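Enquirer: Here's a structure for you.
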Amino acid sequence: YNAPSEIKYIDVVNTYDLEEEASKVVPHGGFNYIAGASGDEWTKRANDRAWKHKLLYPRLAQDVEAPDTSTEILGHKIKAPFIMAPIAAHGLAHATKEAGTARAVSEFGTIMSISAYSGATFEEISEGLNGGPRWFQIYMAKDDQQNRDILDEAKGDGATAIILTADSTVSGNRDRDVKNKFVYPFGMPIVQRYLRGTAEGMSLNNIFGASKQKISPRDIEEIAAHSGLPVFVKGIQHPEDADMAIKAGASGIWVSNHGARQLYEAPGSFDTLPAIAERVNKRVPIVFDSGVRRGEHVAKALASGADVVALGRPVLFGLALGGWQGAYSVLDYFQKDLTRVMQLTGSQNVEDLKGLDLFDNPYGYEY
Amino acid sequence: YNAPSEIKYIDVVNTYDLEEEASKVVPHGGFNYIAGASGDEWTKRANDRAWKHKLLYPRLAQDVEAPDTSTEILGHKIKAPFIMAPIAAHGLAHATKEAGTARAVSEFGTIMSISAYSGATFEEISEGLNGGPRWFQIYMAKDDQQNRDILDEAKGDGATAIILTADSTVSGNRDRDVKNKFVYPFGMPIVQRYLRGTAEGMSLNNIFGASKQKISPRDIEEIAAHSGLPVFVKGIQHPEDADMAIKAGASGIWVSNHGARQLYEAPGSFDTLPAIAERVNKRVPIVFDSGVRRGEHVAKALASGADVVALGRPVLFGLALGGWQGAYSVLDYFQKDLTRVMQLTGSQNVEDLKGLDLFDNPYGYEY
Amino acid sequence: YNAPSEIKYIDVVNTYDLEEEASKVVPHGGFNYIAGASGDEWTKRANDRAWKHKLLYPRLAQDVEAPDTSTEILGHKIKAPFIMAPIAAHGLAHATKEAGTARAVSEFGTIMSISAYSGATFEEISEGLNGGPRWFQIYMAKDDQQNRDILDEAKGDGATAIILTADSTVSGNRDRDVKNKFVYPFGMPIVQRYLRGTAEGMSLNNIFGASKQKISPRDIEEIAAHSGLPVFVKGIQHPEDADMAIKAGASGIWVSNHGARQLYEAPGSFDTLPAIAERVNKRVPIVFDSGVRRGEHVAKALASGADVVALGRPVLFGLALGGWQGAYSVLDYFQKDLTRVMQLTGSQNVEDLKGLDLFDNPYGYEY
Amino acid sequence: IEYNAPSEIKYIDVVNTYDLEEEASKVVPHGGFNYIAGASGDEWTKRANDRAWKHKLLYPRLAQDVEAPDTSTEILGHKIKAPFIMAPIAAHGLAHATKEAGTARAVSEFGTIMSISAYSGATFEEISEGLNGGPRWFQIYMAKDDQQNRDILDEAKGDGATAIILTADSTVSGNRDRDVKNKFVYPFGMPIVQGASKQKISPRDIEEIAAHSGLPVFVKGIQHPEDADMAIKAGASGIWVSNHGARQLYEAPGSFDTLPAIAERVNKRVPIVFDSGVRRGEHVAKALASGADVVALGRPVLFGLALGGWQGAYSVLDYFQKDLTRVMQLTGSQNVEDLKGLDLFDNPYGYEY
Ligand SMILES: Cc1cc2nc3c(=O)[nH]c(=O)nc-3n(C[C@H](O)[C@H](O)[C@H](O)COP(=O)(O)O)c2cc1C
Ligand SMILES: Cc1cc2nc3c(=O)[nH]c(=O)nc-3n(C[C@H](O)[C@H](O)[C@H](O)COP(=O)(O)O)c2cc1C
Ligand SMILES: Cc1cc2nc3c(=O)[nH]c(=O)nc-3n(C[C@H](O)[C@H](O)[C@H](O)COP(=O)(O)O)c2cc1C
Ligand SMILES: Cc1cc2nc3c(=O)[nH]c(=O)nc-3n(C[C@H](O)[C@H](O)[C@H](O)COP(=O)(O)O)c2cc1C
C-alpha cells in the first residue's frame, strides 16, 4: 500500500483545492475512503452549503486591531477555537500516520483527538505529541471489561477527556467504499482485542458490526464513572439527545453528522446547531463539526452557539501532501483565515464571535 | 420483442444506477415506456426531490439492536413495510415477465399486486407466486358484467384485496412514448375481453380509452359489495378524495401519482402525503408510492403517515437485469437499507418509524 | 426575406419543441425577433417557470366523461377558453402571414386579435377570417385624428372589441434584435400614416417611438367613447392598474408582460394574476397571457382568476412550420391538451376549471 | 514593473454591461484584468451581489401620463445628470494607459461626480486635467500617523474635493483567490500617498475627519444598520452602502439585500449612496426605490475604460442613463423622486424561480 512519505509546508489558498491535490498522491481506495460520504453524497453537499444559510456582516469603525484567537476549554489553553477531530487510520493518507498529525497539532497548540480505530499505537502517537494535550475517542466493545481496559490505557497515555461517538452503531451507505471494495490495509492496534485478530483485510462494516450496537444512556453514565474523566457525546443532531446526554453525566456536547459519512438524507450539520445550543443553554461546552473549511465557518459556528469546532478532512489532505508540516500548514491557514474574519467583523477576541449578529438568507445556495 | 432472459442476482449499491444498467439490455421502446413520465418529466424529478424536504435525524444512545422490519397490513404478515406495485406488462422488462416478479416477491415475503394490464395469465402468475399473498388491481371496463367477471376470476386465483386505480381515466402525455410511437408487443389476457381484439399493437392511450372514463364513487361501493374484499382506492393526491373514498366504503387509501406518468405539472407525491394522512385520521390503512428509491424514503413515508410503501421501477429494472433473482436482489437491498436506517434513527421496529421527527428543509434540493 | 411557404398539418408533441424546429426554416433575424425577449431573458424564463409555483391535483371518482372546452366571452361562443393574441409582422414566420393565422383561428372557432403592426391590410386578413370574430389591437398614434381614423377602419372591418396595448410606450431592451441590427423587411399598412415613411427598414424602437408615449387614463375613456366598443387594457401586472382601467371605462383586463419582451427584471406574468383577479372581483372579464404552453397552464390560469388566455409564440412557430394548417395544429393541440387535463383534474366544463384547488410549491423550480 | 494596458481611445456600443467583462479580458493583461474582475473566496458573495436584484422585481405601470422622463438629480449641492456617480477605485492604469484621468474625463463630460481613491495611479494634477473643472470627492484610506491624514485631506481640499469618503471595510484585505493564485503584484506606485494602514479605526476617526476637513464625510462599506447609527452620530453627512464589490468580506450577503434595513434606520437623516453589483438601469431604479439616493458604478466603467479610454467609459455612463430612462418610462416614473416611491414585487423563489 503505497502511502506518501514526503514532508514539507504547503501553500493553502483555500482548503477545497487540497482534496483534488491529495487525490494525486494518495492510493485510490484510501483516498476515496477519506473523501467520500453516504449515498450520492447530498448530505455532504448540505454540510458545505449550510454555511450560506447564515451570512456574516462586515462591521466598520469597531476599534479593533490584531484580533486574538486564543481560547480555553476544560482548562486547556489553545491557540485557536478549533481542535483536531478523531479520524481513523491516518496511515491511509501518509506513512508517518497519526504521529504526523499529532506533531502538527501539538506544535500548532491545540488538542489532538485520538480515534479508537487509529492505525498507530498510543506509544507512537505520544512521541509525536510530546506532552501536548490529547482527548480519546472510543468506539465501544460489546464486552464491558474490554471498555474498562481501553479507557484505562487511554488515561495512562494522558488523555484529559473521553469522546463517545454514538452515531456509528452500523456503517453508513458509503457507495465509494462499496464500489472500490475497500478494506483496511493495516491493523488497528487499540481495538483489535475485540475484532480478535487483525483489522487488516476487514471492511468498515464488520468493524462497526463488532463494536457496540445497543448503546443506551447507561453507557454514558458508566464511562463517566470509570474513566473519572469528562465525557463528550459526539454525533448529535437532535436537541433531545443533548438533554439525554447531559442528564446521563456528559460534560460536553459534540454536534456532528460524522462529516456526512453516516446517516444519509439528513440535514447539514451547521443547520442543527442553533437548536442544540438553545437546548444546552450553556450547561456544558459545545464542540461543532462536519463541514468546516473556512475561517468564516469557525466564526459562524461560534456565533451560533459552538464554543469550539473540530477540523477533519482538510487536515488529512494537508497530511497527505506534506506530512506533519502539510497538516500544520492547514492549521496555520485556519488561524490566519479566522484572524482576517475577526478583523472585518469587529471581533477583538473569541467571545466577541460568539456574540455576532448573522444575516439570515432564506434563498439558500443559488440565492 | 427482444426481452432479456438471463437470470441472476446482482449487486445493488443503490437503485438509481439500475436505470442506466437496464437501458443497455432492454430494447428502446419498452425501456422508455418504463423509465419515462408525463411531459418533460419535471413531476417525476419532483417525486425524487420531495424526499429532500423532510430529513431524518440521527439518534444516539437509543438502546436499539437488530431492528425488526416486519409489519402487518389487512391480515398479512410481511417481512418489511413494502409491497410490490401494480405494474403492467413486465414482459417489456424480461422474458419471464410477471412470473419472475411474482417469484421474487413471494420468496422475499411480501404482497404482490397484479395489474389488470398484466402480460401474463392469472395461472402463470400463480406458478410464480407459489402460494404467496396477492392483491388484484383493476382497470375497470365500461360493461358491468365484465367487471364482475374479472373481479370473480381475481378472487378465484386468491386475491385478498382489490385495488381501484382511478387516476388513469385517460393517459398522461408521455412524450417518450409518443415520439417512439410505442405500442405493446404482446396481449393482455385479463382485459382483452373489452378491447378491439388483442392489446398487442395498441397504444396505452386507446387501452385506457376502452376502460371506464366516468368513474364515480358508486363504483367503489359496487366493487366492495360485489367482491366482498377490501378495496383500496389508488392515485390519490388530494385529501377530499381520501374522505370520499372512505365514505364510499374503501378499506384502504393508496397515495399515488402513478410514478409521475399521469397528470403533469403536479406535486411530488411525498409532499402530498401529510395532508392526506391527516384527513384519513387513522380510519383505514394507507399505502404510499411514487418515487421510493432508498431505505430513507421508506422511513420518511411511514413517519409522514403511511403504513407501508409500494415499490415500482426499481424492481422492474432489477427484473430486467436478472429475472426473479435480479428483482429479489432489489427487494433484499430495500430491506437491508431500511434496517440500517432504523438503527441510526433509533427505531427498534416499524411502529417506531411512524413516530419519527423530521427536519423541515425549506431550502429544497440545492440547499 | 425568405419566409416559409409550405402549408400542412404537423405533429405537436409539446409546444416547446416547435421553437427549435421553426429555427431551421425561419431567417435568423426574424426568428430571433420572434423568439427573444428583454435582457438575458430571465423574465421570459420566469414566465415559464411560474407555472411550477401552483401545481394541479389529480382528482378521482369525479364522475366526468368527455369534457367540454367550449366557453363564451363578451357574447362570443368559442371552442376553448383561449384566443389568439395580437402579434405583429406574421410575415416573418410565414408568407401567408396574418391571413394564414386568421384562417387557422377562424376554422378552429376562436377569436383573432389583429395587431396594429400587422403586415397584412384589413382586407387581406378579413379574407382568411371568412366572417370569424376579430378584436383590433391599437398602438396609439400621437395624433388624435389618426386614432379616430384607425378605430373607424377597425370597426368597419368588423372588430367587436378594442385592445389597448399600453405596456410599450418605449421598447423593451431586446438584446437579440440589437445584436442582429434587426429591422422589418416589409411595410405595416395600418400604422404607416404616423411613421415618417414605411415601417420597412425601421427598428421597433423608432416605430414604438412614433406611437404615443404619454398614454393617460383619458386615452381609455376616449377609445371607448369614439369606438362604442368594449375596450380591453393590455399589459397589466399591478392590481392598481386594473382599478384604474375599470375606473376609466375598460370592459376588460388583459394581464400580460408582453411575453417578457418589454420591462426586464420583472415577475413571471402568472405570479401577478391572483392579486389582479382579487382587485377586479368579477367586475369585468380577464384575459391572461405571457407564457402559455400547455393545457395545464390554461387550467391554472383559469383556476387563478382568468376567464380565457391568449396564445402567442407557439401559434407562430406553428405558422412557420405549416402556415394556416400548422397554426391550426397548435390550436387543436391546446384543445386536446386541456381536454386531458380537465378529465384528470375532474373538470366537466370550463366553469369547473375556475374553481380548482392548486397546490402551493414554495420550493419553486428546482424543488 | 512591466504593465501594458491598452491605449486605444474609442466609443463602443454597449448592449449590456455583462458582455464587457469578457470583451475586456481580451485586451487587458491577465494579472491586472483578474485583479479588477475577481473577488473573495470562490466569489459566491459577488454572485450574491448580482442575484439580489432578482429578489425585488419591477412592475410595469400603464396609463401613467408619462413622457421624456428626467434622470437629473441633486446631492449635497451637486447637480448631476443621473442618480449615479463614479465609485472610488484604485489603479485605473490596470485598465487603460490614460489611467484615472481617462475616467475623470468621461465622468466630467457626462456630468456627475468623480470619486478619487487615495491609492490612485495618478496625481491630483493629472486627474484635474481630465476633470476639467468638474466635481470631485476624495476617498481616504487612513494612515496610522495623524499628520499624514491631515496632510492628505488638506491636499484634497486643495484640488477642490467637495466631500470626503472614508472607506472602513478594508482594515485588512479580502481573501482574493485570483490575486494569490496569479501572484499578482501591484505594478505602479501611489503618488498621493507615501501596508501600515490604520487597523484600529474607531468612531472618533469620523469626528476628526469631519472636524479637520470641514467637508461632508461619507462612511463607506456599511452593510449593518447599527453602523449607520454609529456614523451619523459621529458626524457623517452621508452613508455609503457597499461591500466593496465583494473584494472584502466573504460569505456575506449581496449588498442590495442589506439596503432596506439600513434605509429604515437612517430615516433620511443623511443621503445614501449605494453600491456593489450595479449593472442595469433596472438596478439603479431598485436601489432608489429601496431607500438609496444615488448609486456608485465601478467594474463596468473600468471595463469600458479598458476597451476605449475616456470614450468607452463615457459610452457606459451614457448606456446607464438611457437604460434608466427606458425603465422610468415603463415603470411610470417621470423624475428621480418617483423612483424612490416605486412598489416592488417580492420574489421568495430566488434566482432560479
Ligand atoms: C476519513 C475519516 C475518518 C473518520 N474517523 C472517525 C473515527 O474513527 N471516529 C469518529 O468519532 N469520527 C470519525 N470521523 C468523523 C470526524 O470526527 C468528523 O466528524 C468529520 O471529519 C467532520 O467532517 P469534515 O471532516 O468534512 O469537516 C471521520 C471522518 C473522516 C472523514
Ligand atoms: C412501467 C409502469 C407500469 C405501471 N402500470 C400500472 C398499472 O398497470 N396499474 C396501476 O395501477 N399502476 C401502474 N403503475 C404505477 C405503479 O403502480 C406505481 O404507482 C409507480 O410505479 C410508483 O412510482 P415509482 O415506480 O417511480 O416509484 C405503473 C408504473 C410504471 C412505472
Ligand atoms: C413576435 C411577437 C410580436 C408581438 N407583437 C405584439 C403586438 O404587435 N401588439 C401587442 O399588443 N402584443 C404583441 N406581442 C405580445 C403578445 O400579445 C403576448 O402578450 C405574448 O406573445 C404572450 O407571450 P407568449 O407568446 O410567450 O405566450 C407580441 C409577442 C411576440 C412574441
Ligand atoms: C479593482 C477594484 C478596486 C477598488 N478600489 C477601491 C478603492 O481603492 N477604494 C474604495 O473605497 N473602493 C474600491 N473598490 C470598491 C468600489 O468603490 C465599489 O465599492 C465596487 O466597485 C462596487 O462593485 P461593482 O463595481 O462590482 O458594482 C474597488 C473595486 C474594484 C473592483
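Here chain B follows Swiss-Prot for its numbers: 8-374, in order, are the residues you see.
Header says: X-ray crystallography, 2.6 Å.
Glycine too: its Cβ is placed from the backbone N, Cα and C atoms.
Not my notes, these are from Swiss-Prot:
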BINDING   B:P93, B:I94, B:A95, B:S122, B:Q144, B:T172, B:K241, B:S263, B:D296, B:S297, B:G298, B:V299, B:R300, B:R320  FMN binding site
MUTAGEN   B:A95 to G  The mutant is three-fold more reactive towards DCIP than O2 as the electron acceptor, whereas wild-type under the same conditions is 14-fold more reactive towards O2 than DCIP. Substituted 1,4-benzoquinones are up to five-fold better electron acceptors for reaction with this mutant than wild-type
MUTAGEN   B:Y191 to F  4-fold decrease in activity and 6-fold increase in affinity for (L)-lactate
MUTAGEN   B:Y191 to L  12-fold decrease in activity and 3-fold decrease in affinity for (L)-lactate
MUTAGEN   B:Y191 to A  18-fold decrease in activity and 92-fold decrease in affinity for (L)-lactate
ACT_SITE  B:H265  active site, proton acceptor
Enquirer: Under a criterion of Cβ-Cβ distance under 8 Å and sequence separation of at least 6, what residues of the same chain contact B:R300 (FMN binding site)?
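Expert: Listed in sequence order, they are B:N21, B:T22, B:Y23, B:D55, B:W58, B:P321.
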Enquirer: Of B:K241, B:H265, which of the recorded positions has the most Cβ neighbours inside 10 Å?
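Expert: In terms of Cβ crowding, the pick is B:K241.
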Enquirer: If you measure from the C-alpha of B:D296 (FMN binding site), which of the recorded positions B:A95, B:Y191, B:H265 fall inside 10 Å?
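Expert: Final answer, ordered: B:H265.
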Enquirer: Take the C-alpha atoms of B:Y191 (mutagenesis position) and B:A95 (mutagenesis position) and report the distance between them in angstrom, rounded.
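Expert: B:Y191 (mutagenesis position) to B:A95 (mutagenesis position), Cα-Cα distance: 10 Å.
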Enquirer: Compute the C-alpha separation of B:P93 (FMN binding site) from the residue listed as 'active site, proton acceptor', stating it in Å without decimals.
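Expert: Cα to Cα, B:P93 (FMN binding site) and the residue listed as 'active site, proton acceptor' are separated by 10 Å.
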Enquirer: Cα of B:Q144 (FMN binding site) to Cα of B:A95 (mutagenesis position): how many Å, rounded?
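Expert: With the alpha carbons as reference points, the distance is 10 Å.
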Enquirer: At the Cα level, what's the spacing in Å between B:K241 (FMN binding site) and the residue listed as 'active site, proton acceptor', rounded?
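Expert: Rounded to a whole number, the Cα-Cα distance is 9 Å.
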Enquirer: Relative to ligand 2, which of the recorded positions B:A95, B:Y191, B:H265, B:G298, B:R300 have a Cβ found under 6 Å from one of its atoms?
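Expert: Only B:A95, B:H265, B:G298 meet the Cβ criterion.
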Enquirer: Fill in the CA-CA distance, the residue listed as 'active site, proton acceptor' to B:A95 (mutagenesis position), as an integer in Å.
Expert: 12
Enquirer: What three-state class does DSSP give B:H265 (active site, proton acceptor)?
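Expert: Once the DSSP labels are grouped into three classes, B:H265 (active site, proton acceptor) ends up as helix.
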Enquirer: For the FMN binding residues given in the record (B:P93, B:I94, B:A95, B:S122, B:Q144, B:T172, B:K241, B:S263, B:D296, B:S297, B:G298, B:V299, B:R300, B:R320), what is the largest pairwise C-alpha separation in angstrom?
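Expert: Taking every pair among B:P93, B:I94, B:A95, B:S122, B:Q144, B:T172, B:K241, B:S263, B:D296, B:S297, B:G298, B:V299, B:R300, B:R320, the longest Cα gap is 22 Å.
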Enquirer: Tell me the Cβ neighbour count for B:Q144 (FMN binding site), meaning other Cβ atoms within 10 Å of its Cβ, over all protein chains shown.
Expert: 25
Enquirer: Between B:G298 (FMN binding site) and B:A95 (mutagenesis position), what C-alpha distance do you get in Å?
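Expert: That separation, Cα to Cα, works out to 17 Å.
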